[PDB]
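The block underneath contains the structure these notes are about, expressed in structure tokens.
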Amino acid sequence: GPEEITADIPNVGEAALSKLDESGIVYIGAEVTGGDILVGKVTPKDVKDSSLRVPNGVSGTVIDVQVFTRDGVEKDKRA
Amino acid sequence: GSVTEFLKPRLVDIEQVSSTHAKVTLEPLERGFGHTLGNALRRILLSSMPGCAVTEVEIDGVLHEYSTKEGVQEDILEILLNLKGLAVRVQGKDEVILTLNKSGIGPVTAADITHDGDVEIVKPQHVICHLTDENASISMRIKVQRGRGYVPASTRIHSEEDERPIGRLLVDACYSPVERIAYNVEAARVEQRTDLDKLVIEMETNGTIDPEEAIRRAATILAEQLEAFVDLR
Amino acid sequence: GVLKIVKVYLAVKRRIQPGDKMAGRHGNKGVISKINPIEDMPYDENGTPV
């Protein structure tokens, strides 16, 4: 099946999704560190974790988020 | 008056060349104490002078430092850098929140800060940003704390207990109010000793510290540090 | 095969620290060895440190 970008993530705490919005994408201007969730994505196996995470030893501030959607696929709120 | 008893130096003149440049004269000194005292005071003043500095900023529409505001002529990072150079004097407490609200075309100087009574702006003409369009307004909440030395943003954020919301910008704090020190030892005339010296300390600050108070604080720090050697177990 | 792409840009500030490589325009490269305190650096008659 098709994987999707969603807010919730299995087997994680609530503090992990604090930076993520309702669309599963980290807030612009949110300070992040190594291991933090950036884009919440899961893949059906019910689902397995495939979300993008900040590489270890990498920090900074999110300053830009770009969303590219194929024609026909619905666009989320951030797009 | 003898070999065993030393002449105690004391302050004799405070020449305020400008609001920042100042001269402090100490005399008399006994054949080499001038150089030692001047070097010790210069080393203490350049590193252990308490002062007030801007720590956190919060603009109305700005959400991170790498963005821009509609109307301002400079970047948000530039605004933070200019705010870093703001010199204020705080009496009563070590924590103050100031509010700035400006509108219309023109510079936004430190004189636009809302009057607080216990906070004095040494440089009221210090510019911050430039509003280049009508109907464009800037609203800022500046956070100022008292401290010592240079504390970067990472050192303060290492606690991470506050977890500041998006839009609260951290700026490196240079709490030191003394920017330049130069000591000079020359001959001093005291009745008939003919071998005493006077020490003149020229200090350039940001205007938020009294030169006499700075000298007194440096002497107090030196005495407090040296009392341990005085005791010596 | 792909139906969506999301790119996130992270901006960080790198400050000078020992081990960083600095050079002039005449090939005089080197690495920072120590960040000396302001009061420890040599100063002239006017009191301005280098």
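Quick note: numbers on chain B are straight from Swiss-Prot, i.e. 3-235, in order.
Just so it is clear, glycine is given a Cβ too, placed from its N, Cα and C backbone atoms.
According to Swiss-Prot, the protein carries these features:
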type: MUTAGEN; residues: B:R45 to C; note: In rpoA112; temperature-sensitive, blocks RNA polymerase assembly
type: MUTAGEN; residues: B:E165 to K; note: 5-fold decrease in CRP-class II promoter-dependent transcription
type: MUTAGEN; residues: B:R191 to C; note: In rpoA101; temperature-sensitive
Far apart in sequence but close in space: which same-chain residues, 6 or more away, have a Cβ under 8 Å from B:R45 (mutagenesis position)?
none
Cβ packing number for B:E165 (mutagenesis position), 10 Å threshold:
10
What's the CA to CA span in angstrom from B:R191 (mutagenesis position) over to B:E165 (mutagenesis position)?
62
For B:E165 (mutagenesis position), the three-state class that DSSP assigns:
coil
Using a 10 Å radius around its CB, how many other CB atoms surround B:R191 (mutagenesis position)?
11
Could you say whether, by DSSP, B:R191 (mutagenesis position) belongs to a helix, a strand or a coil region?
coil
In three-state DSSP terms, the structure that B:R45 (mutagenesis position) belongs to:
helix
